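A.B. asks: First the structure, which I've put down as structure tokens, then a few questions once you've had a look.
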Amino acid sequence: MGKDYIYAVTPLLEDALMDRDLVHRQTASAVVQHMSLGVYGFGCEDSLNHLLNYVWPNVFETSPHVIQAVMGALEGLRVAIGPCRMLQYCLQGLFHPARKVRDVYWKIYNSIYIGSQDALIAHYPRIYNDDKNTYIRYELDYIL
Amino acid sequence: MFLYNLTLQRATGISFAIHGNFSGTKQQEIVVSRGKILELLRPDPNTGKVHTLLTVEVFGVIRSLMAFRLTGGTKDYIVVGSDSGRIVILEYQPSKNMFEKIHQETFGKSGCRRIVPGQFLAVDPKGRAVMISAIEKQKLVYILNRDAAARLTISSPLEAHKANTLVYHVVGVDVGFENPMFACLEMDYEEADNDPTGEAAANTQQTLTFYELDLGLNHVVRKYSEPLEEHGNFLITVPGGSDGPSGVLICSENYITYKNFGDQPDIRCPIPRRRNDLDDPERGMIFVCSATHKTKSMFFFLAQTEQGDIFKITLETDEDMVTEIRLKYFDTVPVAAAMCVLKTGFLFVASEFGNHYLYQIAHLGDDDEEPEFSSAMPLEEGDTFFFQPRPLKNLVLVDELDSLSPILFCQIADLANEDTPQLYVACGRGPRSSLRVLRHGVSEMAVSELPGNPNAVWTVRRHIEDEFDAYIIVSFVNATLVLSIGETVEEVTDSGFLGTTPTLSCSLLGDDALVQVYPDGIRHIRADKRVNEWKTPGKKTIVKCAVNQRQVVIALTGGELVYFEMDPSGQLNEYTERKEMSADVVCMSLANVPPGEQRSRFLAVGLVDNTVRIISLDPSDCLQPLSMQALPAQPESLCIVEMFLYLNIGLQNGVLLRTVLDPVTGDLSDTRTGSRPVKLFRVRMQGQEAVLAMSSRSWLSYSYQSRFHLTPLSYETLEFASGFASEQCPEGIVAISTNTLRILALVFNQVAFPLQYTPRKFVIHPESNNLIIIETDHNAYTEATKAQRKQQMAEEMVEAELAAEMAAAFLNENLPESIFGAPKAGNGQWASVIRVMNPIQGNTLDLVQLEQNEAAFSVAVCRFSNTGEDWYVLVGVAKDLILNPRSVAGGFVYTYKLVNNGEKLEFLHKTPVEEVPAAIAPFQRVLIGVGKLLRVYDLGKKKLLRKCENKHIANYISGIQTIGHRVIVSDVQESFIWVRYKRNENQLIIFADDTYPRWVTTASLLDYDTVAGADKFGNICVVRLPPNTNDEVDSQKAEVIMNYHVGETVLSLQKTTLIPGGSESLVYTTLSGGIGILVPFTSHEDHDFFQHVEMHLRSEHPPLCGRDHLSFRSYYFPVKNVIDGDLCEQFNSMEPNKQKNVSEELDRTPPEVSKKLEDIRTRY
Amino acid sequence: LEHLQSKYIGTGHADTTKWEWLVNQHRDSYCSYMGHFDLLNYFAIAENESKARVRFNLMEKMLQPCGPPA
Amino acid sequence: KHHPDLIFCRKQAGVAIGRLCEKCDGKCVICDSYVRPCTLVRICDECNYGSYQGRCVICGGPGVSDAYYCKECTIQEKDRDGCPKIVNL
Amino acid sequence: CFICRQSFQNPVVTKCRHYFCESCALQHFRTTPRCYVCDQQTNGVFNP
Ligand SMILES: [Zn+2]
Ligand SMILES: [Zn+2]
Ligand SMILES: [Zn+2]
């Protein structure tokens, strides 16, 4: 029943996520998680993606409570919006040069792949064949 | 937008099927999963036709289907392995005619994951345990035990997961009364991943691993592990115990090896090849479809060859080792993905393309004209017994269930003259291909009309002992016609009643003498030319005719009723007591009296003074009006029938009053239905009695379970309504119009005209108004290529004798595609044919042939851009095209003049290109997209005049839609990219891009900024561009307005009304044989009521597969403003307590919800 | 974390190779094409091949995804 | 309301039914909420068998009521993750 | 028939939630398309 009020609470959560204190970001991450799990399957993915545009910069936090809230918000956003946008967010950082940044991105991608192992095949990026092995599948190019 | 998508044409392509005693009785039950819905059929083998007993939609993707029976149980429970992680074992209830889930045990996550079990399912042969294994590195087996109430008590499964161990196939072996065991075709993958040189991948081979389920020890251990040289593409189990040895048989390319549990003879029998086959020998023959049939004493197997012929192999076990397997081709059948050999003369083979075949196996399997190859018969390891293609001798085909899967293209239009528009879908694979035109009428599959312009149509049967109407008298004022109920209704004079006078009615009231009410009176007429006629009451003719079993009441003007009772000699005797009603009775009917009474209990006649009088037809209460029914207006008809009995008087206006027909006067209730007078009479429909009121709409008050309800029907325009029964259907509704009779089944008839090759796209010419279809069966030999290969084989085997005669017979008369399959091979070769089918009939009025390596993909027949108004068609064909992997030469676009006003495919010239120009549409010039390069090239007769081409696309453009100054192209990565079609400015700039990656294979623009896409994972996504977007800009995305999953790979979509009138929705045809219309809901309150009903039904009725409806409808991407009509249809099919609970949750009535669903269905 | 979470299909780590991730993606794509009836019908009835022949070709292509490792 | 320790079993679930004590009654076994108890709790193995018959799938008191998953954990279907009985390691 | 203050025989309620006699409801549906209670869109339905 929250879909009438998602657009009302969107700028409040947007102002809360930009706060200096980690408590506001953690509790707003819990807000995004419960709001994403609440009205899943109702077409409110634009405001959820807009909130994810503020949540996903906060993945570099080191405190355990706020990073647990960030992981729960990422799980709720991957349930609600879909694994395609999470794969789009993680594809440019899974092969990051930094060890810690690519480790955190690999943790998020491993959680997304545990949750969405079946649906990630159709949302896999279109990469051509290289010198190591063939990559472009010809079964998807078949038309009947 | 709020779209309530509903599927009209269901997918019928059965991907898998099982059979057994799943019906709980001696009747054989076969359950076939036709996609998202599984249908269980128990057809009669004496009739031979296949009829589906029930069908249930589970809303999921089934990866493995199996059935199993317990120890001594007469019912075979079905264990379904779906995409959800809950394995469901269900028992079919024949009393409810549906499957009830006995148990549902959760195993893992939903979807078709790699480590998720459910890809392979098997059961123990002794009914001890059921094993579910994944595609890789996961397996489990739960022990199934009988409870105290003979219930399937499930158990916790034991873990059988090994690191990097893929499974090809698995089957539970027959261990008898001992501990059960299951064999699997394991393949190691750790050494192939570890070794980078690829030597371990070549060194790897399939191994038969038989693991014994130690039920006493409560553990699972691998008993035997035998490495096999041949890779196992299939696996079957021989019937152990009294039907033969306990072992397995692994099939490969012309090598079937049988091994038992221990030391057995590895009889590597070669496959019996065809006698001088036209197919290439490089393609190996393997048992794709295997069916082991065990008799009371012996057992046998049925296998599918490379040509598709069903071969029967006997089991010469001889109690020691696998010695012989007499592999003889039993019959020639079509291309079947799976075949099942049932008992009692039944053999079902599910065709992957075309009609599945349900044959009657009358013989014992030895009635085959083909040669026999035995496993004990030695050979030189180069050939077997040449099994020539024999006819259907051992098993005769008795049912051909037509299936549209696979589907290629479709187009629906009201070009033909019919009650409904014609949807012509060009589809098929190889030479097994056709264009099926489907049209509806209600179900008017057979059209029968009464002769002339009759006043009434009454069944005057020869006798009451005869079940069929021997003489359906269609009687007019001038003459009459006799038409039998055999779906051959024509004028004849075999009635014998001599109906030259104007007969009001003629019905078989007596045992052999039909009572006919006419201007002469009441005449008892037998089957011969004898009619004893008694006069009507008074000098006026009888207008109202209450007809019953023994007593018939003829009411003339003034309400004077004369009662004709059934005499002991069979004639009709007039009663000595008569009385007049209040006014002149218009029409009448009599209630169905019981067999103990010698007369009618209550015969009701409706006068013109807004009243109906019901009187007892017995001699003790003769001429005494008992029940008075108060009509609202002046009654034009009356009808007394069962549901005790009730009499309804219908008026000339829209008001009919029904009261209780009894010895006392009952309460009269008035109800409304077409500005026509009433002609209500008793009829039978859907197992219920009804009175059909004559109006503009098909209104029939049906009294089902003592509840008279009148609702409109979806028939054609008519002025009267009645019942009908003939050879086509047992009980239907006949809507009688001006010299027409609409038939309502209380479906759409499809006729398939065959084509040359497998179709690719259908194009209708503008000048011709005829479909210039292109058939391109790729990765197969062309007809000229097969003729050249047959000539080369005849030249090679001409030098020998009988080999030259065999080569000439194989070249002249090869294996046909209708019986034994057309022998075709190759990869770059393709059968191409351009055929012109007229709008009147689907026969080919023209034929254009291409090269043997070319496949025609682009089909567009319109006027030429470079030339004038001449309809020059540019058809694109890719030459030497191989699907897997990418290997093509180039695409040639041929321009054709389309002579004889488009009825002749006269090719003018052609022009080649390196890329594939499969997209060619008119754009101000014409937009032709070859590869990633789309050019606005004028349609020249010799060659196109390309002006500007841009190659900024990702991979290609599989489909381009345009409405003016803009072209939206569907790429491999992006679902829709819109480029501003500035043909005057000669500049190509991409106006709009997309962010959601989808391999869109369809296009249907609902608006200028709206683009539809059908992804490769079967997702329908309608995306609109953002408002206030600049046309001369770039780097702008389009938001997805709606996204849904249809459960099948959607092929095409067109934003046009698929029904006459109603709602102009969008119709999408899928590749699995499904067609669905996405009706946009323009009412917010109706959309909210549908959403509340869907939210109630998602919790009240769970799916059979165990997956959620929202999870199944949003598998690829999340759903957005999409409502599925399958749950709305299944809500009306629920139980009455569940419907009452859903109506209480929705704060309405269940009949009101059913009426709202019927209005949503009739909105179209 | 969990041991079975790292041992799950499609899992990885911070030092996961690109060829190993591509091979896992190709194996998951082959398993999804084998599991789905509509995807196998779309990739099978386009060519002139049987359904079980396409399943055997996909089973060979699953091992072929581990064909050239590095 | 959670702790970083106390991994549960990560075992394959069976036919045994979970059981909750009154001190932590009504809580979700995963996310510790109190909203919409939808799916029953399966406790896999010898967590039920033996001396731990009818005990708590949380702290360890004598269980009185059936444990449940909430609807929010079954939105992503975390109930198939395995046995939720706490093993103190 | 609540306007003429007469007797009612075979009572029935129309689509505008007005209960009256069957002959009176038939005459009201034939004479006018809408009900005379509150001008609702009953569409002249003479049903029980
Ligand atoms: Zn507790
Ligand atoms: Zn929870
Ligand atoms: Zn446990």
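We're sticking with Swiss-Prot numbering for chain D, so the shown stretch reads 3-91, in order.
Per deposition record, electron microscopy, 3.1 Å.
A Cβ is built for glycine as well, from the same backbone N, Cα and C atoms used for every other residue.
OK, Swiss-Prot features for this one:
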| type | residues | note |
| --- | --- | --- |
| BINDING | D:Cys11, D:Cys46, D:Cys49, D:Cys85 | Zn(2+) 1 binding site |
| BINDING | D:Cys23, D:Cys26, D:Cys58, D:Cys61 | Zn(2+) 2 binding site |
| BINDING | D:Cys30, D:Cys33, D:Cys72, D:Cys75 | Zn(2+) 3 binding site |
| MUTAGEN | D:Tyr36 to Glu, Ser or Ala | Alters the structure of the presumed branchpoint (BP) adenosine binding pocket within the splicing factor SF3B complex which may lead to decreased binding affinity and thus affect pre-mRNA splicing |
| MUTAGEN | D:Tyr36 to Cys | No apparent effect on cell growth, localization of SF3B1 protein or formation of nuclear speckles. Alters the structure of the presumed branchpoint (BP) adenosine binding pocket within the splicing factor SF3B complex which may lead to decreased binding affinity and thus affect pre-mRNA splicing |
A.B. asks: DSSP secondary structure for D:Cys11 (Zn(2+) 1 binding site), reduced to helix/strand/coil, please.
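C.D. replies: SS state of D:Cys11 (Zn(2+) 1 binding site) = coil.
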A.B. asks: Residues near the Zn(2+) 1 site, D:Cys11, D:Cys46, D:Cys49, D:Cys85 excluded, by Cβ within 8 Å of the Cβ center?
C.D. replies: D:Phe10, D:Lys13, D:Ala15, D:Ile45, D:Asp47, D:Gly84, D:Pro86, D:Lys87
A.B. asks: By a simple count of other Cβ atoms within 10 Å, which of D:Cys11, D:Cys85, the binding-site residues in the record, is least packed?
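C.D. replies: So among D:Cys11, D:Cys85, the binding-site residues given, the one with the fewest Cβ atoms within 10 Å is D:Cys11.
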A.B. asks: Take the C-alpha atoms of D:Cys85 (Zn(2+) 1 binding site) and D:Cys58 (Zn(2+) 2 binding site) and report the distance between them in angstrom, rounded.
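C.D. replies: Approximately 13 Å lies between the Cα of D:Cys85 (Zn(2+) 1 binding site) and that of D:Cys58 (Zn(2+) 2 binding site).
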A.B. asks: Could you check which of the recorded positions D:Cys23, D:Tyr36, D:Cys46 have their CB within less than 6 A of ligand 2?
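C.D. replies: Listed by sequence, the hits amount to none.
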A.B. asks: Cβ within 8 Å of the Zn(2+) 2 site's Cβ centroid: which residues qualify beyond D:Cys23, D:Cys26, D:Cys58, D:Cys61?
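C.D. replies: What remains near the Cβ centre is D:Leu22, D:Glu24, D:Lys25, D:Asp27, D:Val59, D:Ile60, D:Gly62, D:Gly63, D:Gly65.
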A.B. asks: Would you count the other CB atoms within 10 A of the CB of D:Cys58 (Zn(2+) 2 binding site), including those on all shown protein chains?
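C.D. replies: A 10 Å sphere around the Cβ of D:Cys58 (Zn(2+) 2 binding site) contains 22 other Cβ atoms.
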A.B. asks: Please identify, from the binding-site residues D:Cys33, D:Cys72, the residue with the sparsest Cβ neighbourhood, meaning fewest other Cβ atoms within 10 angstroms.
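C.D. replies: Counting other Cβ atoms within 10 Å of each of the binding-site residues D:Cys33, D:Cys72, the minimum falls on D:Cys33.
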A.B. asks: I need the least crowded one of these binding-site residues (D:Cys26, D:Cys30, D:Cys49), counting other C-beta atoms within 10 angstroms of each C-beta.
C.D. replies: D:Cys26
A.B. asks: From the binding-site residues D:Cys30, D:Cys46, D:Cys75, pick the residue whose C-alpha lies nearest to the C-alpha of D:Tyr36 (mutagenesis position).
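C.D. replies: So, of the listed binding-site residues, the one sitting closest to D:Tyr36 (mutagenesis position) is D:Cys30.
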A.B. asks: If you check the binding-site residues D:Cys11, D:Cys26, D:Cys46, D:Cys49 one by one, which have a CB less than 6 Å away from any atom of ligand 3?
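C.D. replies: If the test is a Cβ under 6 Å from any atom of ligand 3, the answer is D:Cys11, D:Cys46, D:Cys49.
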A.B. asks: List the residues of the same chain that sit at least 6 positions away from D:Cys61 (Zn(2+) 2 binding site) in sequence and have their Cβ under 8 Å from its Cβ, in sequence order, or write 'none'.
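C.D. replies: Residues satisfying the criterion: D:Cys23, D:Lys25, D:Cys26, D:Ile88.
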A.B. asks: May I ask which residues of the same chain, at least 6 positions away in sequence, place their Cβ under 8 angstroms from the Cβ of D:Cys46 (Zn(2+) 1 binding site)?
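C.D. replies: Correct list: D:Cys11, D:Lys13, D:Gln14, D:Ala15, D:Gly16, D:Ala18, D:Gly84, D:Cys85, D:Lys87.
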A.B. asks: Cα distance, D:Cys49 (Zn(2+) 1 binding site) to D:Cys30 (Zn(2+) 3 binding site), nearest Å?
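C.D. replies: That comes out at 18 Å between the alpha carbons.
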A.B. asks: Within the same chain, and leaving aside D:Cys30, D:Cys33, D:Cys72, D:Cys75, name every residue whose CB is within 8 angstroms of the centroid of the CB atoms belonging to the recorded Zn(2+) 3 site, in sequence order.
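C.D. replies: Neighbours within 8 Å of the Cβ centroid, excluding D:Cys30, D:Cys33, D:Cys72, D:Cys75: D:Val31, D:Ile32, D:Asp34, D:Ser35, D:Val37, D:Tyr71, D:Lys73, D:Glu74, D:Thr76, D:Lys80.
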A.B. asks: Using a Cβ-Cβ cut-off under 8 angstroms and a sequence gap of six or more, which residues of the chain neighbour D:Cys75 (Zn(2+) 3 binding site)?
C.D. replies: D:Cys30, D:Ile32, D:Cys33, D:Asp81
A.B. asks: Sorry to bug you, but what's the C-alpha spacing from D:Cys49 (Zn(2+) 1 binding site) to D:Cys58 (Zn(2+) 2 binding site), rounded to the closest Å?
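C.D. replies: Each residue's Cα considered, D:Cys58 (Zn(2+) 2 binding site) and D:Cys49 (Zn(2+) 1 binding site) end up 10 Å apart.
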A.B. asks: Let me know the DSSP-derived helix, strand or coil state of D:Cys72 (Zn(2+) 3 binding site), please.
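C.D. replies: DSSP call for D:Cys72 (Zn(2+) 3 binding site): strand.
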A.B. asks: Which binding-site residues, if any, among D:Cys26, D:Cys33, D:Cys58 have a Cβ under 6 Å from ligand 1, given in order along the chain?
C.D. replies: D:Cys26, D:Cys58
